[PDB]
Amino acid sequence: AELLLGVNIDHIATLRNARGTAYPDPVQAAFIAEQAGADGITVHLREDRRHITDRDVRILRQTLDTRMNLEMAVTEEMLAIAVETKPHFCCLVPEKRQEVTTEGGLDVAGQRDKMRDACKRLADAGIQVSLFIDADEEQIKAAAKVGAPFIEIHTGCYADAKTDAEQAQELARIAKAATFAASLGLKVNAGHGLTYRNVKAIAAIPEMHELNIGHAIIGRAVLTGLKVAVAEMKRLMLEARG
């Protein structure tokens, strides 16, 4: 079915806000990204608004040719915004303070009801919720229980791994969780932390539906231009899988 690439243009709006001008404009950056291999555009709407802003969302929604993935914290402000914005996808992540795990995924197991409500509100809005969790059976059982169609497996630990032993351990943990998660009817995304040397093994995990990558692509864009960085990432995934 082929895995999709979702580019995360958060850190493009970081450059923009460092002098608070207009450029580089995340609206322009998504256009480039979409024409270079991306199958969707992810943006995180923090309440800090330090980087991506409501204008970015309001306009990105009107100009994407793909599909938006709205990263948000499950908060009444954001749940509200999610609903008028009607993004196709909507990924729930912890925020600053008590809603997170030591590894750093949304604590679903420990907020079971908060999430059940959130997932229902949003499904009722037409948006497919993804739950951003670590690869723990506990959190995955919780994810499935709460009714979210999707999970996004936090590959932070995999990228940060120092020795090859540790890298291989964390790889297998992800693959086993991706199988188990699918066994409970969940679809599986991954990607936070993925670099151009990480990406291939994760893309070969066949349960994987879509890899959402940001910081590594934007980092390379500054060197090579954003078009070549999206295309390099996408072509690496097609290689890893056919």
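Chain A uses Swiss-Prot numbers throughout; the residues present, in order, are 2-243.
Quick check of the header: X-ray crystallography, 3.1 Å.
The backbone N, Cα and C atoms fix where each Cβ goes, and this holds for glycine too.
Taken residue by residue with DSSP, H216 (3-amino-2-oxopropyl phosphate binding site) is part of a helix. The Cβ neighbour count for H216 (3-amino-2-oxopropyl phosphate binding site), using a 10 Å radius over every protein chain in view, is 15. The 3-amino-2-oxopropyl phosphate binding site annotation in Swiss-Prot covers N9, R20, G194, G215, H216.
Taken from Swiss-Prot, the feature 1-deoxy-D-xylulose 5-phosphate binding site applies to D11, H12, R47, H52, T102. Neighbour count (other Cβ atoms within 10 Å of the Cβ, all protein chains): 21 for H12 (1-deoxy-D-xylulose 5-phosphate binding site). In the three-state DSSP assignment, the secondary structure recorded for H12 (1-deoxy-D-xylulose 5-phosphate binding site) is helix.
Swiss-Prot lists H45 (among others) with the feature active site, proton acceptor. Residue density at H45 (active site, proton acceptor): 19 other Cβ atoms are found within 10 A of its Cβ, drawing on all protein chains shown.
For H193, the entry in Swiss-Prot reads active site, proton donor. Of all Cβ atoms in the protein chains displayed, 25 besides its own lie within 10 Å of the Cβ of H193 (active site, proton donor).
Listed in sequence order, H155, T156, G157, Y159, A160, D161 are the same-chain residues six or more apart from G194 (variant position) with CB atoms under 8 A from its CB. One entry in Swiss-Prot concerns the natural variant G194 to S. Its note says: In pdxH null mutation suppressor.
Comparing the Cα of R20 (3-amino-2-oxopropyl phosphate binding site) with the Cα of every entry in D11, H12, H45, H52, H193, these being the recorded positions, the smallest distance points to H52. Distance noted between the C-alpha atoms of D11 (1-deoxy-D-xylulose 5-phosphate binding site) and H216 (3-amino-2-oxopropyl phosphate binding site) is 8 Å. The least crowded of the binding-site residues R47, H52, judged by other CB atoms within 10 A of its own CB, is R47. If you take the Cα of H216 (3-amino-2-oxopropyl phosphate binding site) and the Cα of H193 (active site, proton donor), they are about 9 angstrom apart, rounded to a whole number. Cα of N9 (3-amino-2-oxopropyl phosphate binding site) to Cα of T102 (1-deoxy-D-xylulose 5-phosphate binding site): a distance of 22 Å.
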